[PDB]
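First, the structure itself, so that you have it in front of you.
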There are 4 protein chains.
Amino acid sequence: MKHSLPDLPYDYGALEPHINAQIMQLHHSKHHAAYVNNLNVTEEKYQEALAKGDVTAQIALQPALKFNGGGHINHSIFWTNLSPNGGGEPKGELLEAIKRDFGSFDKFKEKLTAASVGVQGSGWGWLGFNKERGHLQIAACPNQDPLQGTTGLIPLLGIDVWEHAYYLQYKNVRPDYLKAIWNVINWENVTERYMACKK
Amino acid sequence: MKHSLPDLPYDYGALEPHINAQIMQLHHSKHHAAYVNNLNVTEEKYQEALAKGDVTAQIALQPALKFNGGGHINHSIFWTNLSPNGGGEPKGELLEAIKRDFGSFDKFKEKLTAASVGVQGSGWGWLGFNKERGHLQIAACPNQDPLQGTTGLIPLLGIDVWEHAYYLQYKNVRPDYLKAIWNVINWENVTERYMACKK
Amino acid sequence: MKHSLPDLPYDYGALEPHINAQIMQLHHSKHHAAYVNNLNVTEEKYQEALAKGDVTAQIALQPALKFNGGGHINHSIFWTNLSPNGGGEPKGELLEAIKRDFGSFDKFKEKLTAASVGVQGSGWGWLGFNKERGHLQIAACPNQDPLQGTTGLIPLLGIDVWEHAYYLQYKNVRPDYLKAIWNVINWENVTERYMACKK
Amino acid sequence: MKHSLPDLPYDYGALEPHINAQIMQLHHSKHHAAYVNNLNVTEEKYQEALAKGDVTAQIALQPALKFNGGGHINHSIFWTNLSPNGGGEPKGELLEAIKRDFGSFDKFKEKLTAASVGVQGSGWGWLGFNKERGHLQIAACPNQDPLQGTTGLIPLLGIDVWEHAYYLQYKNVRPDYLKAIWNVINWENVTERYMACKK
Ligand SMILES: [K+]
Ligand SMILES: [K+]
Ligand SMILES: [K+]
Ligand SMILES: [K+]
Ligand SMILES: [Mn+2]
Ligand SMILES: [Mn+2]
Ligand SMILES: [Mn+2]
Ligand SMILES: [Mn+2]
C-alpha cells in the first residue's frame, strides 16, 4: 500500500478571513503533497534496507522518515481539526474534561496558545490525551515530530506554527495567527477524537 | 553594554530581483530586531541568576539565550555576507582554498546548496573555517544555533533557510531561493573573514 | 557565589546492601565533586563572557553549564531522597496524591521503574510535581538535564540511571538496581518537597 | 535477516592489562548481545508496521532501532579495532594520511583522546574517512548513534566511552582508560578499513 494526500474537506477559501486561500492551497497542495510523496519514497528505501539487514541504511533514513512521515501524520489531522463550521467552544464530555483538567476553556486556550507561541523555529502545539493517566495534556513538538510517535499522547487538536502556516498573511506576528485560528477550530472533530480515546 | 541592531549596509530593495524589498525589511527590522531585544532581556536575567547561584534559572534561560543570541550572531553576519555588488566568484586566496578543498567553485556551490536545501525545518547552511585543520568546511545548523558557538568553526558565509528568508517571494520552492542568492553573495566580505582566520 | 559539595546526610555504607559503599563514595566524592568544581569554573567563564557581550562564548559554555550545573542540581536532590531509615510506603497527603494520580502505590512504582529502565544511555527518572496542573507527574531526563530547568516540574524523587550509579554492584542489570533502591527511598524528604509545592 | 552476535576475534583476557577480562566478557556477552537481540525484535516490529502503513508505529520504534542497531554497528567495528598484537603506530599510507591531516601521529592521538574525553554522558570517539573531501576526520557521537548512519563518515577506529567500557577497572577516571587503550589498537584492521575507502 501507498500513502496518499487526503482531499481537503472544504474549499481553499473557506477559512477566510482567518487563514487565507493562498496559504491553504500552498499548504495542502504543495507542502503536504511533498511530505506524502517523500514518505512513500522513504518507506520503499526502508523496506529494501530491512530486507538486506542494512542497519546503517535504516538509521540514515530515520530523519527523512520522521520528517516526511510526521508531516503526513500531522497535516492529515490538522485539516480535520479546522472547519468553516468551527470556532466557539466545545460541548459535552470534551468541555467537561477541559474544565476539569485546565480550570476553564479560556485557561486551556491560554496554555495551548502559550505552547504554540513558545515553539522556537518550526513545530506544532498539541492538545492530546494521555491514555495512562486518563486525562488531557498539552505538549509542543519540533519540526514534524508527530505527537503519538514521539510522546505516546493521542492527538486531539494540533496547531501548525511553521512559518508556512501563517507568514503570507500575518508575516512575523505569530500571535495574530494564533488569535485567528480559534475561530475555525473544528470542535466536532476534536470531540470525535476524544471520545475514541475513552472506553 | 547592550547589543544593538546593526543597520543594513544597503537599501531594503538593493537585492531585487533576487531577494525582494518586503522580505529584507521584515527580516531586518522585525525578525533581527526581536532577536536583539530578547537577547538583551535574556542576558540581564542570566546576570541575576548567576549572581544568585541559581543554576536552575541559568539552565531554564539556555534555550532563549541560544535562540536569540544565535539569531543576533547569525543575522549580523548574514547582512554583511550579501551585497548589491556581490555575486560572481571569489578571487585570490579564498578561491584557491575553495578549489583545493572542494575541487572547484561549482563543486563548492553544489555542496553548500545541498547542505542548505537539506535543512529539515528551520536553520542555516554555512561555509566555515576549521582552525585546527587549517581548511574550509561546510556544516548545517538547526534553528538559530550559531556556527562558532556550537561547532568551533569560524563563519565565513551563511545562508538563512528559515521560511521567513524566502517564503513571500519563492513560497515552498526553497531551491529557487538558493539559485537566486548566489547572485548577491558579497565575496569581498567572505574573503575578509577568511583572511582574518589565517595568520 | 562558589558552589560547594554538600555533605552526604549519612555515611557511605548506610544504604547497603541496596547501593554499596564503594558506589556511594565514588558517586559523591568523585562524580558530584567534579560537577561542583567544573560548574564553578564554567560560571566564572560565563561572567567574563557576559561582561564582554561575547554571545559566542556564552553559547559555547552551555553544554558544560547544563552538564555540570545539572549534575550539581540533580545529585544534591538525590542524596536527600535516600536514607538508611527509608523504604516502605509514604503516608499522609503524598500517599493520597500517589493513589489519586497513579491508581495505587504499586502502580506508581511500576511507572517510575519503567521510566527509569527506559532511559537509553545516561539519565534520570523523576517523580515531579506539575504546578500548573496541580498534580504528580513522571518524566525522564537525559544526561544531567535537570527536571525543573528543562520541564518546569518540581522534583520530588529522582532515580539516577547513569551506569556509575549501579554498575560496580549490578553490572548491566539495571532492573536489579531499580528493585533494590525502593528499600532506601526517604519518603520523609519526598513528602517535605511535595508539601512545599502545595499552598 | 537475523542479526547475530559476532564471535570476539581473541579471548576475553587478551587485552589485559589495558582493558580487563571482566569488562570484555560483560561488554561482548551481555551488552552487545542485548543490542543484537533487541535489534532483531525491533526489526520484526518495523516489518509489521511497514506492511500496515503504520507510520506512527515506525516513528515510535526509531529510538530502539537507532540504539540497538547503532549498538550492533558500533561494537562489531570496535572488537576488530582492538588486538592483543596491537599498539604502537600504524605504517604505510594510513600513517602518511595521519601525518598529512593531523600533523603527526602524536597530535592525532591528542585530538582523538580529546574528542573521546569530551563526550558528556554516553558515546563514542571516532576516526573516520570523509569520502567527499577524501581525507581523515575526527568526530564524536552520542549514545549509540553510529558514525556512517548519522554523519556519512566511514568508520576507521572507534573508542567506546560509555561508562560500561571502563568503569569496573578505571572507575571515574576516563583519561586513564584512554591512555591505556592505545596499547591494543589493531592498526592492521584500521589500515584495512582505510584502504577500502580509497580506490
Ligand atoms: K470564501
Ligand atoms: K484575519
Ligand atoms: K531596487
Ligand atoms: K528572482
Ligand atoms: Mn505545515
Ligand atoms: Mn532569518
Ligand atoms: Mn550520578
Ligand atoms: Mn559499549
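Each residue's number is its place along the chain shown, starting with 1.
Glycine too: its Cβ is placed from the backbone N, Cα and C atoms.
From Swiss-Prot, here are the annotated features:
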- C:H27, C:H75, C:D160, C:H164: Mn(2+) binding site (BINDING)
- C:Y35 to F (Swiss-Prot position 58): Loss of nitration. Enhanced dityrosine formation on peroxynitrite treatment (MUTAGEN)
- C:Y35 to A, H, N, V or F (Swiss-Prot position 58): Reduced enzyme activity (MUTAGEN)
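I'm curious about the neighbourhood of these features; can you describe it?
In sequence order, C:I23, C:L26, C:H27, C:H31 are the residues near C:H164 (Mn(2+) binding site), counting only same-chain partners six or more apart with C-beta under 8 A.
Within its own chain, C:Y35 (mutagenesis position) has C:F67, C:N68, C:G69, C:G71, C:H72, C:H75, C:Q144 as residues 6 or more apart in sequence whose C-beta sits under 8 angstroms from its own. C:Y35 (mutagenesis position) carries a helical DSSP state (H, G or I).
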So what sits near C:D160 (Mn(2+) binding site) in its own chain, CB-to-CB under 8 Å and at least six residues off in sequence?
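The list for C:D160 (Mn(2+) binding site) reads C:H27, C:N74, C:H75, C:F78, C:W124, given in order along the sequence.
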Near chain D, which of the recorded positions C:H27, C:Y35, C:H75, C:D160, C:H164 can you find when the cut-off is a Cβ distance under 8 Å?
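Answer, by Cβ distance to chain D: C:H164.
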Work out the three-state DSSP category of C:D160 (Mn(2+) binding site).
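Once the DSSP labels are grouped into three classes, C:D160 (Mn(2+) binding site) ends up as strand.
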With a radius of 8 angstroms around the mean position of the C-beta atoms of C:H27, C:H75, C:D160, C:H164, what other residues of the same chain does the Mn(2+) site pick up?
C:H28, C:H31, C:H32, C:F78, C:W162, C:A165
Taking 10 A as the limit, how many CB atoms besides its own sit near the CB of C:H27 (Mn(2+) binding site)?
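Its Cβ has 24 other Cβ atoms within 10 Å.
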